[PDB]
There are 2 protein chains.
Amino acid sequence: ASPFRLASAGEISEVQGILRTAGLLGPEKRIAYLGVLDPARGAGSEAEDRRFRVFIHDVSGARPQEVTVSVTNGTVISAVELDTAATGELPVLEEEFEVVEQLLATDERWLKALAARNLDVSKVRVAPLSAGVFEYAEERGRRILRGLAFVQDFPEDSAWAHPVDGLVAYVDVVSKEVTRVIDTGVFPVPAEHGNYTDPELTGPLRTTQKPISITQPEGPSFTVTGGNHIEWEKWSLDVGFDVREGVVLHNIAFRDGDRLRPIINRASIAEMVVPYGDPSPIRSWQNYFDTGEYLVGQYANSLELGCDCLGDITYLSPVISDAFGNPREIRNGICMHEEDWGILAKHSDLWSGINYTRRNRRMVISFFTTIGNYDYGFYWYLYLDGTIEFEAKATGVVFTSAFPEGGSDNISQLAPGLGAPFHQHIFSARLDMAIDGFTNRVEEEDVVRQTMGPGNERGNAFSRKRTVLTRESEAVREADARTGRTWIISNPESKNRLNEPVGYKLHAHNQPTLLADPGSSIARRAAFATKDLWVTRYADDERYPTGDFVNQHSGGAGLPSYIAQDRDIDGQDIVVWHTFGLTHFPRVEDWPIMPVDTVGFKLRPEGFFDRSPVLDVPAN
Amino acid sequence: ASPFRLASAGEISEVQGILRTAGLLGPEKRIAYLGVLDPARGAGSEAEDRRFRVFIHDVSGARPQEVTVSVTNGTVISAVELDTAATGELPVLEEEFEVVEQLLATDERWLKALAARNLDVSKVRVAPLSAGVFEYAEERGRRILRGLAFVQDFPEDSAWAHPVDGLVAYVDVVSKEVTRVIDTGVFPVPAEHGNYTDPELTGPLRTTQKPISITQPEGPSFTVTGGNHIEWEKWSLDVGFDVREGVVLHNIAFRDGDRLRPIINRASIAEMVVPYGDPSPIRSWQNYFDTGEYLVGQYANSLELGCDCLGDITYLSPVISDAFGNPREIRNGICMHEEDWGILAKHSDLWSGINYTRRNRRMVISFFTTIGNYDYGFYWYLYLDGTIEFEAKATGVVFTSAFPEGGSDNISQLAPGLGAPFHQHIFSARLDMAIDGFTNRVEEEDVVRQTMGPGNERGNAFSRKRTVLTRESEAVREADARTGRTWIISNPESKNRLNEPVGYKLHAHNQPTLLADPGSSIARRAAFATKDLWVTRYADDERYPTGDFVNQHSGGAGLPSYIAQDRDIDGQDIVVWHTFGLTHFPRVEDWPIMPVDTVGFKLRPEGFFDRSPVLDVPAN
Ligand SMILES: [Cu+2]
Ligand SMILES: [Cu+2]
C-alpha cells in the first residue's frame, strides 16, 4: 500500500498501454527514460496517485516529448513536445550505441584512417560517447555521438590496451550518417595486452588465501516489508530505484523512544560527471554524465552471492522499462545486508571497576553499474549511532590513449606507449532534508582560533562559529579543511532536552572540486561541480544539479538557475547538494585493471538526541 | 634468532639483574621506562647485541639516570645522571598516581574546599594529570602532578558525571606534600549520573540484534614465526611492542616476484597529545602527552575474544617491566587477524564478454589502551593492493567540567549543568622510510589548475607538480586539501619498468592541526603538532617529535631542534613525521559514554610496481 514501493512490471506495462492508447507510443517511438514520480508534498489526500514520467524519443526524427501518466487512473496527465536544441537532447539509447561502430565500418574516411594504421576494421571496437557541446553548430538539435577506437585482437581481448590515438569520428544516430572524421596523425597503437585472466600476465594464482566465512545463523536483524520498506536497529526507510539515479533512499527516519523521527526525506546521487584533463583534441571534449546522459541505473549489474555481496544478503530486483515500454527486471541488482563494524564504544574505568565494550554494526544497501570501461559501486550505510554515510567505489579499466613521446603533463604512462589521461570522478548527492520535519536551516561551522591575551592568557583556547545560510544567493559554499569546516542542518523549531535545536553535521572529505578553467564548457555544464555545497529551497521540478536534459545542452541550467530565485532557506523545506569526487592521476598499479579507490561523505547527529542513542545495545 | 623479536620476560629479568649487579637498582630505585633498542644501522656484524634502554627514577629525591644495558653481554653499556630541570622529568609512575588523592585527603586547604561544596572527601576521586610547564618556578626540577576532582556517589558510580569545577591542587609526588590548592569559586556539581550499565538510563536492552558469525574453517592466511614475524599475502613484517609507543611495525616489506622489497623500516605513533581549549585556569594547563608522559603502552588492555576482536584472532602477549624491574605480561594485548574488505577490482566488459570480480582483504594488527577517562584504539592495516594504513579510534568518557551559566565559547553542554571542554587528539606517526632501500626522497605533490588559452583552448586541462624537499629546513610542510596535496616518498636509484623512480604516496585526512596560539606553552612543547608533515635525516637519537623527556619540559626540543641541523634529505636515509588528529567539540551524543570517532592516514604505491600487484588473486 506504500506510495514509495518499487515500480512493478505491471505498472511499466500499464504505462506502455496508457501511452499506446493515447497515441503517444507508436512504432517509431522509444522510451529514453521512465521513472516513477515521488508523492507530492502533503499526503493529506489519501489514496496515492502513482504517476510515471517518461521521455519519448522518435526514431523518425520527429520531436521528442515529456509525458506524465497516472497509472492509477490510466490517463495521460500531461504531454509536452520538446525542443531539444534549446532544452537539451534525451539520454542516449542503448540501441544507438551499436550503430556508431557499424556506420563507421563502411565509411571511406574511417576506413582510410584505419588502413593508414594497418588496422583491420573487423578488429576495431568503437566506444560511443556523449558529444557534449562545442564549436559544432552542425550538431545543434542533433543526436550526435563521438567515437574513439580501440583494437581487439581476439574476441576475449581487452581492447582498452590498444587505443587508437589521433582519430575520432562524429555520428548522427538518427539520420544514421557519419558527420565528421578527424585524423590528427598516426600514433603507435600500444602493443602489450591487458588480459588480466591470462595466466602469462597473472602468473600462478595465489593459493595462500584461506576462506573467511561470514554467516548469520538466525538470519539478518533487519526486516523487509512492502517489498522495499526497511526496518533496522531503530532505522526506518524505503529503498527506491530509478533508472537514472540508481538506488534512492526515501523517508530516512530513526525511532527515538516511541516516536519516529525523520532525518532525510530523500537521498540520492543526482549526478556524476567524469571530466578529462587532456588538452588533446582527440579527448578534450570528453565528459561523461553517466547519471545524466547514460543513466547508470539501466546498467546496474546483477550481483552474485559470495562474489559481489558476501554474507547473509537480501536482494531486490528493480524493474525498469526497455526502449519499447516492456518491463525488464534487473535480477539481484540491489544488495542489502548488515555487517559488523568493530568497536562502537569502550571504557575501562579504574574507579568504578566496570569494564564496558560494545560492537558497532552498519546496514548496507548497494548496487554496482558498468559504463563502458568503468565500474562504479554505490554504497549507503546506516550505523547504530545514527550516522548516515555514502561511499562510491571506482574500479574497472582506465580509459586509455597513446603516451606521447617526450612525456605529457596531462597523461600518465601505464605500459610501453600506453597512456591514461588525467580526469576526475565527481558526484553530487541530493539530500532533501527533513531533520525532525521539513522546517530546516543550514549553518556553516568553522573552527575559530583565538589570540593569546585578555581572557586567553595561556593562549590555549580555540572555539567555533556558525553562520546561518538564509537565502539561496548566499548558500553556495566551498570547503575549508584547514578550519575544519562542516555544515549543520538543524530544525530551529525542534529542540533537545538541553533547549538546543536538533541537527545533523555533514562531514565532507574535502577533495578537490572541478579543476577545469572557469570559462570552459564543462565548467558551465557541470557548474555544480565547482563548489562543495549548495542549498536550495525545495521545488518539485528541481531534481538534478545539471537539469533534466544534460545530453548536448548549452549549460547553466540546474543549480545555478535554481539559486537565482534567491528563495528563503532559513527554516524552510530545503535541499542540500554536496559535490564530492576523486581526482585521478592513473598509476601503473591501476593497469591492466584497477583496484578500487573510494570517496564519499557522512552525516552525524549533532545534538539530535538527548544522550547517546546506543546505550540500549546489549553486551553481545 | 631475529634481532626484532619481542622482549622476553627473561630479558627483562636479566636487565634487572644487570642493573642490580652494577649498583644502579637499589631499594630506592624505580624503572620509569624500559624498552629494547632497535638494531643499529648496518647488521653487517652477525650476532645481534640485544640492548635495553632504561630510565631509573629515585624515590629518595636523588637524580634519575638514563642507562643502556647489553643483555647479550650482561653489561651496562652506559649510565648517565640526568638533570631533569634542564632535559625534563621522567614519565609519571603508576604508584605516583594514588598518592595524589591520598595526600590531598588530609590537607586542610583541600578539605576546606570540599566542605564548602558539602562534599564528602571519601567520595572524592582525584584524576592525577601531568602539570606541564607554566608560571610556577617552584616546580622547576620537581615531579608535580595536578589534581582535578570528581564525585563518585557509590563504588560503581561514574565519577566523570560529577566534576568539581573551580578547584585544582598541585602535589609533589616525591617529597609527598601538597604545594598548592586553588579555589576560584564554587560551581554546582552536576547531579545527573552517567552510569551506562544502569537499566534506568539504558532502558530495556535491544533484543533485535541477530548474531553475525565470522569464522575461518581452515585458519588464518597469515603465518607467525619467531613469535612476532608476520607473513601475509606477500607482506612481510615484524610486530614489535614498546611501553611508550605501543605497537611498532618493523621491516614492512612486500614480496614482488622473487625479491622481498622493503617499504617502511619502522612505523609507530611516536607521540599523542590532547590539548584542551578551555581558558578557565582550572583546565587551561591541561595537556596530555599520553605516549610521552604516561606511556600508553603500559595501559594496554587485555582484549577479549568476541568482544574487542571478532573472528579468528591470533594474540600476542607483550612483556613489559614493572616499577621494580620485574617482568609483567600484558596477556592478549595485541590482536592480529585478517578481514574481508569488499570488492578489490571489478569489470564487466561488453566487448570481451568477460565478467571479472575479486574480493579485497586487510591484515589487522591492533591494541587498545586506557588513560583515565579515555580509551584509544590503534589499528594498522595492510591491504592486498599494497596500501598501508593506520587508524586511531577514540572513545571512553569525555573529560568533564561544569557548564557555566550563560553559555561558553569553549565548552559544550552534555547534561544539565554538565560541560565538556573543547580539545583535540593529535597524533604523530614516525615513518622511518625504506622505499626499496634507504636511499629515499620526499616530493610534495599539488594538483595544478591550468588557464584556458594557447595549448588549452577548451580549458579542460589540469595537471600536477612535484617539489623535492632537499634539506630539512624546507621539509616542514602543511596540508592543502584544496589542491589535493599529498607527499610521495621515492627511491631515485630504483626505477620501475617504465624507467620511473618507485614510490609510495601518503594520503592525509587534512584535519585541523594544533589550534592553540603560536606563542602558547603547548604550541612550543607540541611544536610538531603545528604542521602536517616533517621530514628528517635519520639519526639514532631522534625518536620522538617531542624529545625523550616530555614530562614538565620547557619545550622546543624534538622536531624543531632536529630540523635545525638542516641535513641533506634528497636521496638519503630519511624519516617522515606526519601530524594528524581529531578536533573535538563534544556533542550530547558523546554522553554518558562516547561512540567511536576515527582519524588516520594511508600510503598507497605510486609506480612502485610494474602493474597491478593483485592480478594473481583467485576468483574465490
Ligand atoms: Cu579514474
Ligand atoms: Cu575527544
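We number chain A the way Swiss-Prot does; in order, the residues shown are 9-628.
Heads up, the Cβ atoms here are built off N, Cα and C, so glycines get one too.
In sequence order, A:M280, A:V281, A:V282, A:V304, A:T377, A:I379, A:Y382, A:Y384 constitute the residues six or more apart from A:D298 (active site, proton acceptor) in its chain with CB-CB distances below 8 Å. The active site, proton acceptor annotation in Swiss-Prot covers A:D298.
Classification of A:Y382 (mutagenesis position) by DSSP places it within a strand. The annotation active site, schiff-base intermediate with substrate is assigned in Swiss-Prot to A:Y382 on the grounds of similarity to another entry.
The substrate binding site annotation in Swiss-Prot covers A:296-307, A:379-384, and the record cites similarity to another entry as its basis. Listed in sequence order, the residues of the same chain lying 6 or more apart from A:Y296 (substrate binding site) and placing their CB within less than 8 Å of its CB are A:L137, A:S138, A:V281, A:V282, A:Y302, A:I379.
Here A:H431 (Cu cation binding site) comes close to A:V282, A:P283, A:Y284, A:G285, A:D286, A:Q294, A:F407, A:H592: these same-chain residues lie at least six apart in sequence, with C-beta atoms under 8 angstroms from its C-beta. Taken residue by residue with DSSP, A:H431 (Cu cation binding site) is part of a strand. Residues or ranges marked as Cu cation binding site in Swiss-Prot: A:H431, A:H433, A:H592.
The annotation that Swiss-Prot gives for the mutagenesis experiment A:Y382 to F reads: Loss of activity.
For the recorded positions shown (A:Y302, A:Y382), fewest C-beta neighbours within 10 angstroms: A:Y382. Summarising the environment of A:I379 (substrate binding site), the number of other Cβ atoms within 10 Å of its Cβ, over all protein chains shown, is 19. The distance from the Cα of A:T299 (substrate binding site) to the Cα of A:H433 (Cu cation binding site) comes to 12 Å. Within 8 Å of the centroid defined by the CB atoms of A:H431, A:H433, A:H592, the record's Cu cation site, lie the Cβ atoms of A:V282, A:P283, A:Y284, A:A402, A:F430, A:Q432, A:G589, A:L590, A:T591, excluding the listed residues themselves. Among the recorded positions listed (A:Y296, A:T299, A:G305, A:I379, A:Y382, A:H592), A:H592 have a CB atom closer than 6 Å to some atom of ligand 1, in sequence order. Neighbour count (other Cβ atoms within 10 Å of the Cβ, all protein chains): 29 for A:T299 (substrate binding site). Taking Cβ-Cβ distances under 8 Å and a sequence separation of 6 or more, the neighbours of A:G305 (substrate binding site) in its chain are A:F249, A:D250, A:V251, A:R252, A:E253, A:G254, A:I328, A:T377. Taking a C-beta cut-off of under 8 Å and a sequence gap of six or more, A:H433 (Cu cation binding site) has these contacts in its own chain: A:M280, A:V282, A:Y384, A:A400, A:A402, A:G589, A:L590, A:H592, A:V607. DSSP assigns A:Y302 (substrate binding site) to a helix.
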